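Structure first, then comments.
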Amino acid sequence: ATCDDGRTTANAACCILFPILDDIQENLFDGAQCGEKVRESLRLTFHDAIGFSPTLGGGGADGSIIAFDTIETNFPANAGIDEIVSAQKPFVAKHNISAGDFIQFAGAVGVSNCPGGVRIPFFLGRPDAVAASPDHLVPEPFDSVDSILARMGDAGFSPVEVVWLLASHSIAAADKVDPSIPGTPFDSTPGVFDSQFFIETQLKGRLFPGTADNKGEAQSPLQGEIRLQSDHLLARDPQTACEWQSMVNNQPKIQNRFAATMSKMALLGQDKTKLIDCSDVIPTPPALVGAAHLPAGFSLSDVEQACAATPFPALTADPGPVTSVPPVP
Ligand code: HEM
Ligand SMILES: [Ca+2]
Ligand SMILES: [Ca+2]
């Protein structure tokens, strides 16, 4: 099919996404930047979608977190999420797609702004939300590895799939884990979708970037970086550690598996055959910036190797003394 301006798309229905793309790129993402609203929109895809259980209910990727915001945003596990919900609401009202579609579309468009990013498949036509998600379906950073894997598995994800989705933490920061240090990133490159998250979580924890003993927080290897207890434990767990390590300096695998697993997540509670493939609307992301490296001042001996079958790859360190990671704007 051909849109009004001559551009090809696989299905004529997708043409309506282009004005939405332009609007959100200019007015939500600060001119197609990989900034705070991109990170929060990506986070929102998960907090909407994971509200899905065969036993316990929930409509999955259905826009419920917007359509029933006063209910869902008050769940403890959704702390901090109301900013992005409130920011996206006007766009949904202004345009002609469902809240469920918009959440996934904004997430995909956002990721495409980030150097190293990947194009996530996007499908159009999610019905409006029918009911609020049940509470207690979103994993928390203080939940045990087994609890997290159980919940993600309940929603449909194998343990290796959870590792692949956690590539998102490569472009991520925390405001509520340690409120004394808002906007503290999970890796040294929160503006680049890269393997640094998987490297740096493997390093032995040395310190606290803010205060000690926050719930859901582990020791970080670097000033200016925060480590979730969940990520700490997943990098070291037999079920996930070898997959975790395999992401290190493997940009193609990170991209391939993130795109496929995000697509799966985006379709929780949905039937792909009842939707329209509009993947070709997502822009080409910028190329990777930077190479895979240990932080300056670190060596292989600082890695806590957790994959028995395969040794950690022989990365080199950035030159110079240990340095701190800048907070994110
Ligand atoms: C598997 C269990 C997971 C846990 C326990 C977890 C936990 C967290 C926590 C505690 C934060 C910081 C929130 C704050 O204090 O501000 C965070 C941020 C974030 N999460 Fe995860 N998460 C998980 C999986 C995921 C998944 C599957 C995605 C997929 C998109 C995701 C995307 C993000 C992003 C993009 C941020 C950064 C938000 C920002 O910088 O504004 N997370 N996560
Ligand atoms: Ca939902
Ligand atoms: Ca990164």
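The residues of chain A that appear here are 31-359 by Swiss-Prot count, in order.
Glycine is treated like the rest: Cβ placed from N, Cα and C.
The Mn(2+) binding site annotation in Swiss-Prot covers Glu66, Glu70, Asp205. Taken residue by residue with DSSP, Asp205 (mutagenesis position) is part of neither helix nor strand, so it is coil.
Note on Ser94 (Ca(2+) 1 binding site): other Cβ atoms within 10 Å of its Cβ, all shown chains, come to 28. If you look up Swiss-Prot, you'll see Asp78, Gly90, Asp92, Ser94 marked as Ca(2+) 1 binding site.
Sequence-distant neighbours of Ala204 (heme b binding site): residues of the same chain at least 6 apart with a C-beta under 8 Å from its C-beta are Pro212, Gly213, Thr214, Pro215, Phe216, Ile256, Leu258. Per Swiss-Prot, the feature heme b binding site maps to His199, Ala203, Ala204, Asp205, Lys206, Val207.
Residues or ranges marked as Ca(2+) 2 binding site in Swiss-Prot: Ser200, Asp217, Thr219, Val222, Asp224. Within the same chain, the residues at least 6 positions away from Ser200 (Ca(2+) 2 binding site) whose Cβ sits under 8 Å from its Cβ are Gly146, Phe216, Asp217, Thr219, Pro220, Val222, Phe223, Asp224, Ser225, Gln226, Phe227, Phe228, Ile284, listed in sequence order.
Record note (Swiss-Prot) on the mutagenesis of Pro106 to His: Minor effects on activity. In three-state terms derived from DSSP, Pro106 (mutagenesis position) belongs to a helical segment. In this view, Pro106 (mutagenesis position) is surrounded by 9 other Cβ atoms within 10 Å of its Cβ, with every protein chain counted.
DSSP classifies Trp194 (mutagenesis position) as helix under the three-state reduction. In sequence order, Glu273, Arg287, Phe288, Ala290, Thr291 make up the list of same-chain residues 6 or more apart from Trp194 (mutagenesis position) whose Cβ falls under 8 Å from its Cβ. Swiss-Prot gives this note for the published mutagenesis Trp194 to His or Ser: Complete loss of activity toward veratryl alcohol and reactive black 5. No effect on manganese oxidation.
What Swiss-Prot says about the mutagenesis result for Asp205 to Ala is this: Complete loss of oxidation activity toward manganese.
According to Swiss-Prot, the experimentally introduced change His262 to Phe is described as follows: Minor effects on activity. In the three-state DSSP scheme, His262 (mutagenesis position) is classed as helix. Take the CB of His262 (mutagenesis position) and look out to 10 A: across all protein chains shown you find 20 other CB atoms.
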Nearest of the recorded positions (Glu66, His199, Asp205, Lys206, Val207) to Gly90 (Ca(2+) 1 binding site) - Cα to Cα: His199
Candidate recorded positions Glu70, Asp205, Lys206, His262, pick with smallest Cα gap to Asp92 (Ca(2+) 1 binding site): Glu70
Annotated binding-site residues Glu70, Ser94, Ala204, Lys206, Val207, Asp224, filtered by Cβ under 6 Å to ligand 1: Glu70, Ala204, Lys206, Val207
Those binding-site residues in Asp78, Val222, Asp224 whose CB falls under 6 A of ligand 2, listed in sequence order: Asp78
Contacting binding-site residues for ligand 3, chosen from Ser200, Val207, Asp217, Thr219, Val222, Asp224 when the Cβ sits under 6 angstroms of any of its atoms: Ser200, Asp217, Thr219, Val222, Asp224
